[PDB]
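Worksheet: one structure, shown below.
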Amino acid sequence: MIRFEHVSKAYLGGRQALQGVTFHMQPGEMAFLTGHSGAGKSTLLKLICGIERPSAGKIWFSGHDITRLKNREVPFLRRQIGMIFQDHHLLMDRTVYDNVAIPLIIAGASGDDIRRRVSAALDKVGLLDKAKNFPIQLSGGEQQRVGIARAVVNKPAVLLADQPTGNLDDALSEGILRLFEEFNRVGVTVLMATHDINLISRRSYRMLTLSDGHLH
Amino acid sequence: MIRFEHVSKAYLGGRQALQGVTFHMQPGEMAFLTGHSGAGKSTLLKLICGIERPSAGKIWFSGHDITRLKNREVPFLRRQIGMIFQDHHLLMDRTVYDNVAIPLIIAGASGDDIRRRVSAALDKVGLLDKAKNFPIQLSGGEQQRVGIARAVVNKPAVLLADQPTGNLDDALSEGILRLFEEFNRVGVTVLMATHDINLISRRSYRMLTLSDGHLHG
Amino acid sequence: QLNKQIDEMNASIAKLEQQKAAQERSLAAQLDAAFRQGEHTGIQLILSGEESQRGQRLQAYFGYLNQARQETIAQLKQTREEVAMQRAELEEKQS
Amino acid sequence: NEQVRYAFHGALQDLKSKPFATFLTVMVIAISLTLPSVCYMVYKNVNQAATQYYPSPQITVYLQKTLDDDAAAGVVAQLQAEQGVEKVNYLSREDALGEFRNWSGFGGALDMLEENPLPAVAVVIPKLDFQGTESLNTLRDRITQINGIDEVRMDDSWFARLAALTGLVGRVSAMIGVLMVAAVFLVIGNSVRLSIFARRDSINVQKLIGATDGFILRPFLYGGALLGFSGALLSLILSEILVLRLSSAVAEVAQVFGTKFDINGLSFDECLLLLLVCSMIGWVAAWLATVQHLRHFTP
Amino acid sequence: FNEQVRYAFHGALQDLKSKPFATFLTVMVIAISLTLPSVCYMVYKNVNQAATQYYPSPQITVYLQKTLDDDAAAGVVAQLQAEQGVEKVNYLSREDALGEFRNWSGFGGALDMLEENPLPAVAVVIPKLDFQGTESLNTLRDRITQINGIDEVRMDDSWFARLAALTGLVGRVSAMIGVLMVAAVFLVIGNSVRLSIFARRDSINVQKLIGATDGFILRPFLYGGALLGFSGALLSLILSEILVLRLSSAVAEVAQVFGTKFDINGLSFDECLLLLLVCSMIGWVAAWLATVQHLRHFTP
Ligand SMILES: Nc1ncnc2c1ncn2[C@@H]1O[C@H](COP(=O)(O)OP(=O)(O)OP(=O)(O)O)[C@@H](O)[C@H]1O
Ligand SMILES: Nc1ncnc2c1ncn2[C@@H]1O[C@H](COP(=O)(O)OP(=O)(O)OP(=O)(O)O)[C@@H](O)[C@H]1O
């Protein structure tokens, strides 16, 4: 349940990333928000997680506005947000099985169902022979999918993704796009962001652009 | 004169990235090797830099043999390698300008031409305004472009590109691909290794393939 | 006792002179001692127990011993200027 | 109470993936902890050896038999009319002529001693609380007012030098003790802070995915406490090596005094106190290096 | 070639200028760890300036027979100091040497019947330190017992080997503390610099995977370690000077009870630069070891 009023994101460098943005989406539909390199698509997905303050403006999530919320319940929001990031933000000091199983340990699930859930999340993305391995020797195509497998566990209500299928081949990019469209029959909001156009032009849900924060 | 006879690389995990590759490369020759996300795309570039030595076979570069090379000689055969990396291998806690200027410092350039070289490189990439801030406050998509800008300084003899246009849009991908297209008029090879096939479907260059380790091409 | 009194006084004078001789041996042991005590500032005045306090007890013992030597001089000097003066006067009066 | 053992089973492979670095960090913590431990044991050893040694200043009282005989025995009754003195032992009359003819060597010339005017000294010393300055001189008037004596002397001034030399040594030791304690606190607070500062990305990823406030601190407080525990344990097992190193050397000092001296080791309770103090300082230095570092990643 | 040196120095100071609550903390830890050998060295120099107040350990007093007047005693005193073990003897004798008894010790002169004083002086002999101790005491007793007429052959070494055993105990305890102190200096820098390099391991990674030089990687890290050691030693000198100014008042109380003009004599200029140079070399060696360890990590 994402709703945007007139917000304005500005960094400490005095550069207007997003001047005026306003969009609203029903809970349980995909989107394919794209743009050029100078557009602020990833920081637009970052304001939804609440890691970056919206400065001037009001942003709605479900039924509570994340504008003046205290830091004690800031990270309670992101437990239901399955965001993958620009660089694949992993824990390089620990193995891939404990890397994927971070939110299950966070949510407090029992240890017998952690292995089944992680193996089920790694079946659909295709990482079985390279389990119990470290992310140092995984190549970047695998490390980008490790974050995806980390974001598809414990059935998040709201799913965000900024350029997956970047290090991934076109044959498997279509497969992980049907993986996202396999989650989007049970109620989940998907906010797929990307740069390529050829593998997203075969569908149309919320295909929208971004030019310095402008929409239409 | 860069060629591969029958080489392969083994690993400490027991997995084989390569199963025997044989390819020849003229100076000033394009390349568009590609494959799935399990094949030896970036690993082949790691062998041809000298970052990773092969477990089997022997390798020749430029005019010399670079297998089992001494540790005191491998930095002397990396100044002419303009390697772009998949992940943004960047100097954190340092500005953009000296991050691009580090290969000029290795080359021993003077303090006056270094600014007009680095600013010209960031101008031709398209990142001149972001020359005073840190990469931690740059955007993720333009953290790659400073990597290209670091790879196109001081005129490298062999230019290697481990998947650019990864975090780049549709319009700017042909802009940065056309940056390498005036490099073919001088004697430098390019080893573009991309996943998407749309930007190569409108160009006629060398089409190498990778699949599980087998290349042939 | 005429000549017998002089003969006894000769032995008394010899014993008195031997007591004098023992007195300068007492003062020699005292010197030999006072200088043991000899010490400008250092470590010897501390040392450990027993023997330093024994040396202070020895010199304080000599502090009473050498003034006791004064009255042991005076006790036999009471019979030196009186008995010998009377013995010479009695022998001169009888002669 | 084992619901999340992921922290304790997680803050070991960070200490085992670099075993040489963790080992030589525990080396520097043990070496920097050995100096206050050996200094404290030296302090408590010389404090125990200052009990049967470091004698009190001596007051010499004359109580000869020339004045009276029974009064020399009876003056013990009224020399307790003054506080501070706990040793009131009086030597008998045979001691004065038993020591002179056995150590001075001039007992052969005192055979014809018809009267003995030689007095006796008194072993009267005060306690350790009222020592130095003019406190020995404040009790002169009451001792001079005591009847049955002929004269009294002030025969010591070396104790003022001894309690100026020990005051200087105590000042130097008190200056160096808190400075060694500050060295231990700073080497704990720096030697673990760079370990959290080495893995910034673990903090960034664990905070960026939705966690709680305590789950970030879980594998770091235990790591700092374990590093302090390992350093303190290695310091305890290394200090006894140097104790047995000097165990032979102090033995020759015993027989030149005629006694036998032993080394007082570290007791059980103070070893547990050192372990608990080092573990809590490691815990505090791990908390202060992370909750300060958590405010970096929340703009 | 000085341009690369200037760039490495500017990079080292650019790192040390960043995080001012971290570089200052590392400098403070190195300085507090190094201000222990400075303080114990000032104490060690302080107790070696108590060598003029320490102790002439033999007090041998050898005197000839009676009525040894004029040059007769002086020749015996002159041949008594002619040995290799005794080199200074002051010859005080006769009546003015005897005069210290009446005013110093007091007592009774007994001059009414003392007549001639039987013993003017004894020897006053002060030999040189204590290499003539109880192992070699009976050897030099045989030298002086050959000449007859001496009634003063007594040697009561009241010091015994006590203040010796104690001096060996102090010199052993101080040595086994000080070797740990030197090792603590050698190890606090050895992990401050090493963990500072370990924080910048990614910089070594990205400089190795581009065109570089083996000696180019070392120089900023070596200069950072050298400036860390230099700053630690400089703040150690500052702290030791403040502690000397603090302990200047404490020697004034023991100056009164001895009556001597005594100075602490701390922080001489010939040892300050030596301490700075040694600590800079320790920082350089620790940076060299950490950088060589991280360079061999990234080998193919
Ligand atoms: N931490 C930051 N500090 C300052 N400016 C920032 C920061 N992050 C991003 N920006 C600025 O915001 C703008 C876009 O940033 P953003 O992260 O949204 O890019 P992006 O859409 O992911 O990029 P691309 O499309 O090239 O992949 C740029 O002008 C960039 O300089
Ligand atoms: N150092 C290493 N040790 C062990 N296995 C490794 C190591 N480096 C890479 N691998 C593995 O060997 C294979 C080689 O993959 P490579 O690095 O060539 O990239 P890729 O499969 O083309 O992927 P990407 O989509 O990131 O380009 C992968 O399965 C990778 O996980």
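Every residue, even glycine, has its Cβ placed from backbone N, Cα and C.
The ATP binding site annotation in Swiss-Prot covers B:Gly35, B:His36, B:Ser37, B:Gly38, B:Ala39, B:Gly40, B:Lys41, B:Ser42. Experimental mutagenesis is annotated in Swiss-Prot for B:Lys41 to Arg, with the remark: Does not bind ATP. Under its mutagenesis entries, Swiss-Prot includes B:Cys49 to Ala with the note: Prevents dimer formation. Does not alter ATP-binding.
Proximity to chain A (Cβ-Cβ distance under 8 Å) holds for the following binding-site residues out of B:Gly35, B:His36, B:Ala39: B:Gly35, B:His36. Listed binding-site residues: B:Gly35, B:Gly38, B:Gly40; maximum Cβ neighbour count within 10 Å falls on B:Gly40. Comparing the recorded positions B:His36, B:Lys41 by how many other C-beta atoms lie within 10 angstroms of each C-beta, the top residue is B:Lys41. Spacing of B:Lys41 (mutagenesis position) relative to B:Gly35 (ATP binding site) is 7 Å (Cα to Cα, whole number). For B:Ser42 (ATP binding site), the same-chain residues that are 6 or more apart in sequence and have a Cβ closer than 8 Å to its Cβ are B:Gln86, B:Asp162, B:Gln163, B:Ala193. Here the Cβ of B:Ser37 (ATP binding site) has 20 other Cβ atoms within 10 Å, regardless of which shown protein chain they belong to.
Less than 6 Å separates the Cβ from ligand 2 in the case of B:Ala39, drawn from the recorded positions B:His36, B:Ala39, B:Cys49 in sequence order.
According to DSSP, B:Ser37 (ATP binding site) sits in a coil region rather than a helix or strand. Summarising the environment of B:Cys49 (mutagenesis position), the number of other Cβ atoms within 10 Å of its Cβ, over all protein chains shown, is 22.
If you take the Cα of B:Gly35 (ATP binding site) and the Cα of B:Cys49 (mutagenesis position), they are about 20 angstrom apart, rounded to a whole number. With respect to their backbone Cα atoms, B:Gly40 (ATP binding site) and B:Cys49 (mutagenesis position) stand 14 Å from each other. Following the DSSP three-state reduction, the secondary structure of B:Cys49 (mutagenesis position) is helix.
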